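K.L.:
Could you have a look at this structure, given as structure tokens, before my questions?
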Amino acid sequence: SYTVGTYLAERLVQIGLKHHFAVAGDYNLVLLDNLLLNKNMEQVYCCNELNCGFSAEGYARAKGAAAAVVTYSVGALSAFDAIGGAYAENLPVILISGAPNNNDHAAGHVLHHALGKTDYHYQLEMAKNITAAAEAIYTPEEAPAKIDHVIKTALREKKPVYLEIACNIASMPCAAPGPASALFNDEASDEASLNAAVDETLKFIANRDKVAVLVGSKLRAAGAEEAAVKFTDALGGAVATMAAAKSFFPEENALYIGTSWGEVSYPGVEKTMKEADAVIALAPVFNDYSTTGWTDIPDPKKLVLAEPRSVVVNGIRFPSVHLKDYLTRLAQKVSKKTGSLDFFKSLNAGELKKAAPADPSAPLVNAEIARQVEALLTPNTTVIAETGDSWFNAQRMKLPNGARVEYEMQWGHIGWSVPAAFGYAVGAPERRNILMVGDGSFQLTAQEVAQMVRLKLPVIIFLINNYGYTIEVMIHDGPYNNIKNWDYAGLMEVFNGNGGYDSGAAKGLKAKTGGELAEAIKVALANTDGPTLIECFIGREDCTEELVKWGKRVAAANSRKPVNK
Amino acid sequence: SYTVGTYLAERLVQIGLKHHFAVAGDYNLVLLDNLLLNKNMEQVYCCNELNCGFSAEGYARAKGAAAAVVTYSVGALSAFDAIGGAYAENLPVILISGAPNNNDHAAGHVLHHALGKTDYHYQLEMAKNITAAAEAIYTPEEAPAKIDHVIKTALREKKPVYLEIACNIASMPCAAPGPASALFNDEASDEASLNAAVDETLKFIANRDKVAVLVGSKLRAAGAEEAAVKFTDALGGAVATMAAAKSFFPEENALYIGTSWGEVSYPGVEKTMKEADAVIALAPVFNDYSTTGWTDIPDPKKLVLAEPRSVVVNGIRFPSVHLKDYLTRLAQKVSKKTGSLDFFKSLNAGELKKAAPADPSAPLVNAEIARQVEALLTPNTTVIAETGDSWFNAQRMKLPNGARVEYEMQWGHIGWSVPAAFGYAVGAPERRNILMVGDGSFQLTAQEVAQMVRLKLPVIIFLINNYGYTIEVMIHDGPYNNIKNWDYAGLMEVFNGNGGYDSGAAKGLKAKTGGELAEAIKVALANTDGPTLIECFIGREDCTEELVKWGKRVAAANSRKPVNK
Amino acid sequence: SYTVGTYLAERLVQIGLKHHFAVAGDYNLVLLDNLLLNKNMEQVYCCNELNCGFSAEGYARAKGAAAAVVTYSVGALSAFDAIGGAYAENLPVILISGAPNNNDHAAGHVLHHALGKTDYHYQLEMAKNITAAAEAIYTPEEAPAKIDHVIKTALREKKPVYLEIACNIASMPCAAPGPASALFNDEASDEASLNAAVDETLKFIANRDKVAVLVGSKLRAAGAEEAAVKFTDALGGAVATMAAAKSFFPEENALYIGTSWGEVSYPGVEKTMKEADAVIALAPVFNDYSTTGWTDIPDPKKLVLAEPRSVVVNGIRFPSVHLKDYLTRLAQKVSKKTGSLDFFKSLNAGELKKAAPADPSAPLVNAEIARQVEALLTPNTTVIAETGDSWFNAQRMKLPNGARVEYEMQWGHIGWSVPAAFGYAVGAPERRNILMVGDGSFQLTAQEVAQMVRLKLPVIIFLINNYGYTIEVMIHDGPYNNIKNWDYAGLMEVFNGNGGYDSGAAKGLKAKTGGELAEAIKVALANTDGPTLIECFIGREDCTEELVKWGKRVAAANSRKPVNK
Ligand SMILES: C/C(NCc1cnc(C)nc1N)=C(/S)[C@H](O)COP(=O)(O)OP(=O)(O)O
Ligand SMILES: C/C(NCc1cnc(C)nc1N)=C(/S)[C@H](O)COP(=O)(O)OP(=O)(O)O
Ligand SMILES: C/C(NCc1cnc(C)nc1N)=C(/S)[C@H](O)COP(=O)(O)OP(=O)(O)O
Ligand SMILES: [Mg+2]
Ligand SMILES: [Mg+2]
Ligand SMILES: [Mg+2]
């Protein structure tokens, strides 16, 4: 019959996982054995649990959901940072922790890996703060219901969930899992509300000429990217993407006008948004960074707020209205309103100004790195863009339809990109997978490139070596922004370990000129058997113009004085 | 006048810190500026926050207390694993997190680095589970009391504490700190209880010939190492150390009989403890690992339980009795009882059997590594011993008076030893600092060796390359015990980065024979300007005899069946 | 436009409330003002907050949902006991607490009614433990989403929820509420799972002659009472009700065999359940009391477990299958299987033995009270039966189709019945409402009878004056089971207060014989303007036979010795 462990394994396969990620520990080893019995998915190992969590986060970006398996307390507490990250970025990551033998509860027993006390609910209680569901399993009869509950919750809420499983019950028998269709069972839109939300939107824009659409970073979580284009093509108004929504709308679409991000918007976009009579915001996240230090907030009286599962429009709130349905029906009924796009064109603001190819023997500069990476973009490419100036470099790139950008702009844990790129490339090996990561960020999680070597993943890594934390320098500078430099190129042979117990096919190259970068890229593209790290040398102050302006607003928001209470 | 930040700085200097550890982030930059104004301590930077926390843990082992400064949520959640570690290992580590501008509470504001919701008490609430005190500071007037409370609590309980400081109040004025003596103010022993606990101990052993003393791993937390020797010298009974208490009792002392650890005890110790009429346990921790899978538990009827701040003896419980006072006073009143040591000697069990020097050209084996490391021990040496077979290799070493061993046996987070060794070597640069760390553990936290390079710390690192997780292999084996191999020796030149933006004086060497190891040790001893990593190659199954036996009991305890409820 | 307060008011009207319950306090007065603006519901006041919560609980039993409004901390903490009760009994009760001015967060301000510290998230965090959803509202813009989320959650989960509203935002403007239909929007059954669950049930009983149906106490929460009858009529097998499910199945139905409650079952039922080949359990709650101290637990091999939203049958678990749908579809597909009923009839066990009418001048006994109350039952009657021997007296009564019994057997808070009867009679004034409550229970919450007087509710109260806690006497006796006696009959004129500031039409009567009881019942039935309390005098040991037997098993389960861990 099924066991607690194989029940969990079958449910993971049923929701579409082809892989799950893990770090062994004595509290989870039997559970890992059970998961390995299901040959419809592979078990992938990680260096540490923070990286294991972020690897699952990256895999969920590629495949829609993911799972990570860690040991009690010492494994789960660090993995919590990555699970909070999954919560912040709306990804269904299932964290499963091994846990104490079920005889040790209420027994006055002190156990290894715990705090030295005799009670073991602290980890579960901590996990409730950063998950949508969190269940401890102490007996085998309780497992099927707790597993089904947390997996249904993760999928319908697009949030991470927690499970712990007593180490001595992982191989115990339980009931068999029913059909997979039950796991995707979710509310439909309330018919009357859906129709009323659509109707009130038509009423709201009936006498408004300039209707602009602002694409937000929960659009994919709502499963509404295709429906958005149906609507925007019907409307014919100007469409802009918020920074974190890059690649959630087609940039070669005739109505696309570029990035909306306050004073670091593409030319003409800020003025177009300001002059709109109505802004239809599709699942946006308005926080201190996306509003450019609270300087760029949508006019409340011009706003139609279409979240994933509700619409606020014309002064009325509509719960139980799914964004995909709302956009699809609105697309069928809306009239053609081109005024916002006419207005944008009338500014004659031109396209984003980009640098021409550098003299190849001149010293490398940031703009030349960005040009050559941008030239690699195809319909089959994904760029993983780390927190740092890589945010702003990636934002400036024109995406061919189908090309994807992965951003972690809400959580913003530097170092996320390395393990996230590993997990993503495991989930989508058919793609050209590019990682843009700063030197400062790289040092927090660099060891996961060794797993890329191990699984022969041809990830192209652009390591931006500007000697320190340049985005922090452009917010508020001090001696804490300085780091110890590494030979980053040389680290690839360290992870290969050729002549040691195993081998690898990673390559590490240095680029100090445009010519050296172009040559390194050719070698990277030809290396199909392992990752290629290109160490790019540029000055600390050689950064985007956008970062300089945005960093000043962030610094001011963070330090603004207390108000009188 | 003082500010919130300089108040904190002065309090940390007053409890004896010469250094604090940090990883910058926009929510803590101003706070770091304020801490830097106090020139009586240095601010040391770390690669990531899990390592920052463990670096503080290691420094508290050297100096008594420590502090780590991180950014909100993305920095604190991973640092929580290390703080839970400090709780488990009884070290006063002060975690200070930057936090949101104080205007963002109750304002409907979504902020970067948080969950996407508008409330910010989740981190504090999570921190309460793993600390002795935990205070959020939202206004400057509240800072002095919360800082004084958590620092007093940490010192008196020997436990980690938590602070968060709103980022816009770090430079705001507050009252000045009073005398340092107030921070160390603690209860004295209750005089009637102290005398009664001593008297009932005399009554309990009055007709008990064989009295053995069992030294436990909370002895240093009780500040009772020197008082323990006063008592054991007066009693003259056999003295044994639990595994995690190695170096908390002088091994050249005439009454010392070696390690007590169930069936992996030193020769004759297990039998001596079993035959004792009374066991006086000094601040023990009895858990599933220290009891060898619950197979070695002290006889309740023969036990005198002298914890740090209470004694249970002769059927009576005495709270408010401090262990240093109890031992000092009992030393003055106890009679000479040599029966247990006479019994031990009567066994003729001999000393722990150790291997003779290997043929220097033969393939390196585990026992030869342990012999050469043991030969480097002086009165000025400290050995940092990682979770893994290094636990058992270090346990076997004879310590000259003054030599120290640092263990993390309660928390047991593999990878602790790298950052802990960095922090310890910052705190105690005058000592011969040796790190024994397995390959699997090293990969969790390896980047903190670059900080050793940066501060020119001459840490001697023995990297045990047995290609995988051998201790886990000896508990329960599977494909999850296999790892990707690295060129560990070559990583030292990567962290030097000579020819790059800066430089280093680290050296990495390989040892595949006893002769190569001896040579590498000479070079390590002569390298005063950076760390020396010696990559030692041995087989997976070439491990201590003790690990094989202990691992089987641990596996059986972990998997024992549920009992009928 | 709508305000935070009138938004909440309209949502409560939309889910069907005609009344909400409240206790004034300065943190909620403006909120109460706003709620009063909606004239589609009445605001009902209570004596204290524990009674206010239980009044809402009773009202949800009558109408399906309810709301209670209290002041911060001093009002909410006692109301939490009643909210936990609503969670335990599966009732959608919405607790709304007033809360501090939104300027007092992060301001170093100490406030009245709170703990003396300067932070105010403790109440919210406590509420999360006993609710399905819990949201604090600090700004008006955040109110609509949090209100809609908690109300939808309460209805779909059939569980209580929590809201707190800053006292200075209750009259602030917010968006208007959409259609009421959105609040009832819930998942449908997964169609493949529903058909498969039905088919696997047919497969399971295919070669099983005696199929018995066991009706559980979550049948009403699943909305499946009528579907159960469709299925049982089609099957034609014996049908029994668990104790807490009394009145959730029609007792005049030809297949009904009476109460299943282990050794205190109706005659022939225990043997019939034991001999069944299959037991189909409809939404059961198996706990220490319903299993008669764990002596009566269903055979796992014979069990079909049809919960509210899942079925476990034939070794397979089916999430996403709603009980009403499962029973309706199974009713259409099942064959006639009368074997369990034939078996029951073949026992010739006879009907439950009931006492003949007493000599009317003899001293009143418990069986004569129960006979005269049972004779008052009509199709329009509800009996509210308090924890105590009234549980067992009520269980013995034959219900005419349509008559209801209300039990609080999972929470079991003595004193629940008085405020619950008040709230139920406000929600269902057309019914003949009978309260059976013991003297001990009455003393916890007696003051809510004054509200019955105030609103002129003709509740007939049988006060069972056996001088103390008889059910506790029959579990384990001591001096703690003794209470101070009151003139309970005389309390009705106290709550009238005729000749004081107002008036009342309550009547209190004493009954010491069957004749006196019959006369008091006549007066009670004729009193249409207020409650009538009949103080019935019986001996401490004059209790049901069932209580004696059940109490012994409960005492033994509670005291069973710890098992070896
Ligand atoms: C230290 C920090 N942010 C604070 C931070 C610190 N800790 C964690 C885990 N997450 C964080 N965001 C940041 S953005 C650096 O400047 C990034 O440095 P790098 O990767 O080197 O990029 P650039 O040089 O382009 O800025
Ligand atoms: C994986 C794990 N323990 C589980 C574990 C996993 N995750 C964390 C953070 N802490 C833990 N203790 C352990 S003990 C390894 O076998 C250690 O490997 P290594 O350092 O390579 O040592 P040996 O080869 O001598 O055993
Ligand atoms: C004290 C207690 N139960 C414990 C209890 C105590 N506190 C609360 C709030 N809830 C509880 N169930 C119980 S059942 C009494 O015997 C009830 O007394 P009474 O109402 O007088 O009934 P009977 O005499 O028929 O038993
Ligand atoms: Mg950098
Ligand atoms: Mg190893
Ligand atoms: Mg009574």
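In chain C, numbers come from Swiss-Prot; the residues present are 2-566, in order.
Every residue gets a Cβ built from N, Cα and C, even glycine.
OK, Swiss-Prot features for this one:
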type: BINDING; residues: C:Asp27, C:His114, C:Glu473; note: substrate binding site
type: BINDING; residues: C:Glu50; note: thiamine diphosphate binding site
type: BINDING; residues: C:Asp440, C:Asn467, C:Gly469; note: Mg(2+) binding site
type: MUTAGEN; residues: C:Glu50 to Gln; note: Almost complete loss of activity
K.L.:
Mind giving me a neighbour count for C:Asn467 (Mg(2+) binding site)? Other Cβ atoms within 10 Å of its Cβ, every protein chain shown.
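P.N.:
So the Cβ neighbour count for C:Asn467 (Mg(2+) binding site) comes to 21.
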K.L.:
Looking at the recorded positions C:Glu50, C:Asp440, C:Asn467, C:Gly469, which has the shortest Cα distance to C:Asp27 (substrate binding site)?
P.N.:
C:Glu50
K.L.:
Counting only other Cβ atoms and using a 10 Å cut-off, which of the recorded positions C:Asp27, C:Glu50, C:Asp440 scores lowest?
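P.N.:
Comparing Cβ neighbour counts within 10 Å for the recorded positions C:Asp27, C:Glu50, C:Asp440 gives C:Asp27.
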K.L.:
Work out the three-state DSSP category of C:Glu50 (mutagenesis position).
P.N.:
helix
K.L.:
Of the recorded positions C:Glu50, C:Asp440, C:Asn467, C:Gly469, which one sits closest to C:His114 (substrate binding site) when you measure Cα to Cα?
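P.N.:
It is C:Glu50, whose Cα lies nearest.
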K.L.:
Work out how many Å separate C:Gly469 (Mg(2+) binding site) and C:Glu50 (mutagenesis position) at their Cα atoms, rounded off.
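P.N.:
Computed Cα spacing between C:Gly469 (Mg(2+) binding site) and C:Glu50 (mutagenesis position) is 25 Å.
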K.L.:
Once C:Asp440, C:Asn467, C:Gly469 are set aside, which residues in the chain still have Cβ within 8 Å of the Cβ centroid of the Mg(2+) site?
P.N.:
C:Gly439, C:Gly441, C:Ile465, C:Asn466, C:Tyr468, C:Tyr470, C:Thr471, C:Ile484, C:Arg541
K.L.:
I'm trying to understand the geometry here, so how far is the Cα atom of C:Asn467 (Mg(2+) binding site) from the Cα atom of C:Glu473 (substrate binding site), in Å to the nearest whole number?
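P.N.:
The Cα atom of C:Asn467 (Mg(2+) binding site) is 12 Å away from the Cα atom of C:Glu473 (substrate binding site).
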K.L.:
Whole-number answer please: how many Å between the C-alpha atoms of C:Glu473 (substrate binding site) and C:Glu50 (mutagenesis position)?
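P.N.:
A Cα-Cα distance of 26 Å.
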K.L.:
Taking only the Cα atoms, work out how far C:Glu50 (mutagenesis position) lies from C:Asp440 (Mg(2+) binding site), in Å, as a whole number.
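P.N.:
Each residue's Cα considered, C:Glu50 (mutagenesis position) and C:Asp440 (Mg(2+) binding site) end up 21 Å apart.
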K.L.:
What count of other C-beta atoms do you get within 10 angstroms of the C-beta of C:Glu473 (substrate binding site), across all chains shown?
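P.N.:
The answer is 16 other Cβ atoms.
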K.L.:
Of C:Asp27, C:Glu50, C:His114, C:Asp440, C:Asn467, C:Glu473, listed as recorded positions, which ones have a Cβ less than 6 Å away from ligand 3?
P.N.:
C:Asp440, C:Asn467, C:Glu473
K.L.:
Just counting, how many other CB atoms are there within 10 A of the CB of C:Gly469 (Mg(2+) binding site)?
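P.N.:
By my count, 18.
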